[PDB]
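Notes for the one structure printed next.
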Amino acid sequence: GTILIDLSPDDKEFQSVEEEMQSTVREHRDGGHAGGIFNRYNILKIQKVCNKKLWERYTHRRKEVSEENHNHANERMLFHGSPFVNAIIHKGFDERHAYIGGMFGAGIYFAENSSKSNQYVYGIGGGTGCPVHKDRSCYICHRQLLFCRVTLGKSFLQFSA
Amino acid sequence: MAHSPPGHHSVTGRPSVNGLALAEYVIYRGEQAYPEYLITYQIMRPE
Ligand SMILES: CCOC(=O)c1ccc(-c2cc(=O)c3ccccc3o2)cc1
Ligand SMILES: [Zn+2]
């Protein structure tokens, strides 16, 4: 059911997304062990993901949340990095994409920092790095992230280190 | 997959120590997220 539509780098939708990606890079306390050492990205491509059935599933659940939270879905756009990106774009997020040992419990995790999501592109802690060179800091291999629409509704606030 | 705290639909991880770190979020239902954009990229080696 999924189709991918390529955005032109001249489209403002491309530019608005690229800017979100670039401006939310930060330094990480691991000094780059998991995600690599970098201040910015070379964006090679941005594609819009279109799936009718996955969209209606999202919008149906978004209405339920909104109605339980003073008509406020509390919808954000957030980053997600994962070895499962290909399964996610075809079949949607489920319990298989959960971070079972995450600090806030076994769920699906999203970041405001693109660089934080980048730490999981090759697996937890960056795994063993890119498939071709076994390098968590590979400057050659192509990486993929998702920029997702996420319904937070009433969110439990957990302060943390 | 676990459940959200009773009365909540998600968790917000808010860094209290690092000022420069933005928030992280968790949902416990797959249908509360839609993967809109697929971004292909390389990280770049600093100068
Ligand atoms: C073997 C696949 O590993 C997972 O279960 C897994 C774990 C975490 C993530 C993931 C992906 C993220 O984008 C992310 C963002 C903020 C905080 C934590 C995050 O964690 C993706 C997949
Ligand atoms: Zn590589």
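By Swiss-Prot numbering, chain A shows 952-1112, in order.
Structure method, as recorded: X-ray crystallography, 2.3 Å.
Positions of Cβ are set from backbone N, Cα and C atoms, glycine also.
Annotated features in Swiss-Prot:
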MUTAGEN   A:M1054 to V  Loss of activity
BINDING   A:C1081, A:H1084, A:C1089, A:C1092  Zn(2+) binding site
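Swiss-Prot feature annotations superimposed on the structure.
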residue : record               : Cβ contacts under 8 Å, 6 or more apart
A:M1054 : mutagenesis position : A:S1111
A:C1081 : Zn(2+) binding site  : A:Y1073, A:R1087, A:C1089, A:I1091, A:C1092
A:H1084 : Zn(2+) binding site  : A:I1091, A:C1092
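The residues near the Zn(2+) site, meaning same-chain residues not in A:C1081, A:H1084, A:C1089, A:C1092 whose C-beta sits within 8 angstroms of the mean position of the site's C-beta atoms, are A:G1080, A:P1082, A:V1083, A:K1085, A:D1086, A:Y1090, A:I1091, in sequence order. The binding-site residues under consideration are A:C1089, A:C1092. Their Cβ neighbour counts within 10 Å are lowest for A:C1092. Under the DSSP three-state reduction, A:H1084 (Zn(2+) binding site) is assigned to coil, being neither helix nor strand.
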